[PDB]
Number of protein chains: 2
Amino acid sequence: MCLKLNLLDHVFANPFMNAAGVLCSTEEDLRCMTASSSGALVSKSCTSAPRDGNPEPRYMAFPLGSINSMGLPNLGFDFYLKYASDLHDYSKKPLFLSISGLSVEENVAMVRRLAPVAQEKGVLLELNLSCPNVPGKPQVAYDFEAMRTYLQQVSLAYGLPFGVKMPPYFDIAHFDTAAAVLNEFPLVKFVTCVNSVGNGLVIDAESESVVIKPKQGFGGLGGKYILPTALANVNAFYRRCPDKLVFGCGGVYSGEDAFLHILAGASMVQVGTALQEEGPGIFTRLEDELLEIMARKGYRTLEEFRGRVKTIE
Amino acid sequence: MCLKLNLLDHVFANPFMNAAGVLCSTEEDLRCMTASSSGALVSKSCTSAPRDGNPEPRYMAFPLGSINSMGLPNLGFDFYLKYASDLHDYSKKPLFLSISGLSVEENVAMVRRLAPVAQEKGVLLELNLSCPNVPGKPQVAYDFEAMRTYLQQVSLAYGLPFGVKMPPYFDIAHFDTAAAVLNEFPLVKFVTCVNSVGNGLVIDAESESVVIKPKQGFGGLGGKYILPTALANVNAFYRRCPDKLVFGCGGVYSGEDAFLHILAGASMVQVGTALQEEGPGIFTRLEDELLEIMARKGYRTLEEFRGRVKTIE
Ligand SMILES: Cc1cc2nc3c(=O)[nH]c(=O)nc-3n(C[C@H](O)[C@H](O)[C@H](O)COP(=O)(O)O)c2cc1C
Ligand SMILES: Cc1cc2nc3c(=O)[nH]c(=O)nc-3n(C[C@H](O)[C@H](O)[C@H](O)COP(=O)(O)O)c2cc1C
Ligand SMILES: COc1cccc(CCc2c(C(=O)O)[nH]c(=O)[nH]c2=O)c1
Ligand SMILES: COc1cccc(CCc2c(C(=O)O)[nH]c(=O)[nH]c2=O)c1
């Protein structure tokens, strides 16, 4: 019985990795993730310049999940490129680098410079589309014309297989349109579903206050709140993009939650909130729990059940 | 101390009512809700003709909430209008009738008939902008030009104060655009935030199956999953629509959860999943729990704290 996968011309001990943004901002964070039992890691979404991000408090967690408005704090592209080019030990596990430029030209400039490191060292790009463009317009993946522009420009500039991190959708028309846009781009080889469920509001009853400072308390939701939303998006894109991989992200706290993602169609399974709360020891637990479910069911590999969710009659 | 309030030229014993679709489809159901301690009730969203809805199973509930693809099963508009005109006892509490025609023309036709019953009896209209998926077209509330048409046509056909049931939004630009649409219509006097979080997917690990039959398992989410989403929408529209009431719906299982909705801006608080799960006794509990929290805080009225959620610096 084994959790091994081979995808995107890389080998993964297991499907688990951090979600972008969690335990991956600094060198220390990345070394931690690399030392962990995860199958892979992804770096913090970066911009060309370093950013301090929003004022604190900007992340809070509770029994059913988390809310954040971090504001994209990161050490800048050059740092993450250096990590990929010179610091990461590729013999431990594969690395993904997430980018989240604030404009199409910022993304273009970064992927141009990432390309030769991707070709030589095998770092994999995750382009964050669940991200701001012009303020007063919707996030890029909620603006299908902007999304198409970003993918056309990045595809031309980068020229290598990459993946995309998508926000959740809630309307079948959006699943259809979004997948049709992605399917225009043969270099988009993986689709990570989902980013945080946007602009939730957590309020603390005793203090009568929101719990994060930015944006009058509005921020993206993760964790137990979002698992059925995550599963729906994984399955919706799994069905609509048969020549791409789907990576699942959202609501994973247990090997059972991971097994659901994989039944829905997930290849890799990313862990955000639960990892932020539990720490990297979660990866040994999740591996053990998923293997126990597989043993009970007589499954020896992930492919035996990936995308095999049953429908009713 | 009592929770009675006056809105829309009606008196309410308390701010609680059922969510449209729950405990409100048949004459039995409407009599049950009338006999409950709720402050008001709303009927099942109706179409001009009766509908059987989708194949079963089409609703399921879990510790953290529910998923449904009911398919607008309903007894038809003539039935609900007859209930409003002849059967309902207005001395007990106010009645809202929810309409969800499958086209603008259907909604126009129904509202032209409701108008004199609204004048004579005081039934209130809640216009549901959500409908079964039509391939190629987004939900009405997610297509701002369609939304503007519906509201223009209904406002003209009806001529009296009404409200609108909204799905959730997840992007600040969308809040801005949606509220600006709504603010074009002075007869829209209340906005109910929110309908179920669309197209989630619940999977059972043991059976490896989805749990509802229609739509390959995809359905709207209610319950604990959606409380922060619901609060964010309530507050976003409370802030943007100062000349309107906001009715909160989503994730209410306790007087604390109701308290948070009211803090966010809610005038009435609607209860769906929890009501479906617990039954109509829930209203006496929610009333007791909300009065208990008020008493611990020193609040004597709902107006003292409605909309008064605090932000940080
Ligand atoms: C503190 C924090 C920072 C995040 N930063 C990023 C980011 O930089 N890029 C990104 O693609 N997603 C980011 N996200 C989203 C996560 O990658 C993940 O999509 C989301 O939290 C849902 O997964 P979960 O339910 O396991 O938390 C962040 C989430 C959290 C909680
Ligand atoms: C079984 C069921 C049927 C519903 N039918 C309707 C409907 O006819 N009209 C409507 O506006 N919303 C309908 N809804 C949505 C609810 O009114 C409510 O917006 C949603 O369930 C969120 O509230 P909750 O978290 O309390 O369940 C339905 C919900 C459920 C669970
Ligand atoms: C630039 O300000 C931003 C506002 C919202 C989202 C983002 C992208 C980064 C990001 C963040 C973040 O850094 O806030 N949090 C998430 O949950 N997902 C994300 O993708 C940037
Ligand atoms: C599958 O049937 C529908 C899909 C979307 C919307 C509607 C309208 C009635 C409705 C329903 C329903 O009857 O399925 N369920 C909801 O959670 N909200 C609603 O507004 C039906």
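Per Swiss-Prot, chain A residues shown: 2-314, in order.
According to its header, this structure was worked out by X-ray crystallography, 1.6 Å.
The backbone N, Cα and C atoms fix where each Cβ goes, and this holds for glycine too.
Sequence annotations record features per position, and here Swiss-Prot assigns active site, nucleophile to A:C132. A sphere of 10 angstroms centred on the C-beta of A:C132 (active site, nucleophile) encloses 20 other C-beta atoms.
The annotation FMN binding site is assigned in Swiss-Prot to A:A21, A:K45, A:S46, A:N129, A:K166, A:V195, A:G224, A:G251, A:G252, A:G273, A:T274. Under the three-state DSSP scheme, A:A21 (FMN binding site) falls in the coil class. Counting every protein chain shown, 25 other Cβ atoms lie within 10 Å of the Cβ of A:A21 (FMN binding site).
A:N129 (substrate binding site) falls within a strand when secondary structure is assigned with DSSP. Look at Swiss-Prot and you will find A:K45, A:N69, A:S70, A:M71, A:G72, A:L73, A:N129, A:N134, A:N196, A:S197 tagged as substrate binding site.
Sequence-distant neighbours of A:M2 (variant position) (same chain, six or more apart, CB under 8 Å from its CB) are A:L292, A:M295, A:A296, A:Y300, A:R301, A:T302, listed in sequence order. Secondary structure from DSSP puts A:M2 (variant position) in coil. Here Swiss-Prot describes A:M2 to T as a natural variant; the accompanying note says: In allele DHOD3.
Looking at Swiss-Prot, you'll find the natural variant A:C3 to R noted as follows: In alleles DHOD2 and DHOD3. Around A:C3 (variant position), taking its Cβ as the centre, 11 other Cβ atoms fall within 10 Å, counting all chains.
Spatially close to A:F63 (variant position) yet at least six residues away along the chain are A:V203, judged by Cβ distances under 8 angstroms. Quoted from Swiss-Prot, the note attached to the natural variant A:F63 to V states: In allele DHOD2.
According to Swiss-Prot, the natural variant A:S86 to I carries the annotation: In alleles DHOD2 and DHOD3. Using a 10 Å Cβ-Cβ cutoff, A:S86 (variant position) registers 16 neighbours.
The number of other CB atoms found within 10 A of the CB of A:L222 (variant position), across every protein chain shown, is 30. Quoted from Swiss-Prot for the published natural variant A:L222 to I: In alleles DHOD2 and DHOD3.
Taking a Cβ cut-off of under 6 Å from any atom of ligand 1, the recorded positions A:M2, A:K45, A:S86, A:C132 reduce to A:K45. When the C-alpha distances from A:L222 (variant position) to the recorded positions A:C3, A:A21, A:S46 are tabulated, the minimum falls on A:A21.
Closeness to ligand 3 is met by A:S46, A:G72, A:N129, A:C132, A:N196, these being the recorded positions among A:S46, A:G72, A:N129, A:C132, A:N196, A:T274 whose Cβ falls under 6 Å from the molecule. Cα spacing between A:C132 (active site, nucleophile) and A:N196 (substrate binding site): 9 Å, rounded to the nearest whole number. Counted over all residue pairs in A:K45, A:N69, A:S70, A:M71, A:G72, A:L73, A:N129, A:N134, A:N196, A:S197, the record's binders of substrate, the longest Cα to Cα distance measures 19 angstrom. For the binding-site residues shown (A:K45, A:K166), fewest C-beta neighbours within 10 angstroms: A:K45.
Proximity to chain B (Cβ-Cβ distance under 8 Å) holds for the following recorded positions out of A:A21, A:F63, A:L222, A:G224, A:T274: A:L222. In terms of Cα spacing, the recorded positions A:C3, A:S70, A:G72, A:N129, A:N196 that come within 10 Å of A:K166 (FMN binding site) are A:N129, A:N196. Just so you know, of the binding-site residues A:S70, A:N196, A:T274, the Cβ with the fewest other Cβ atoms around it within 10 Å is the one at A:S70.
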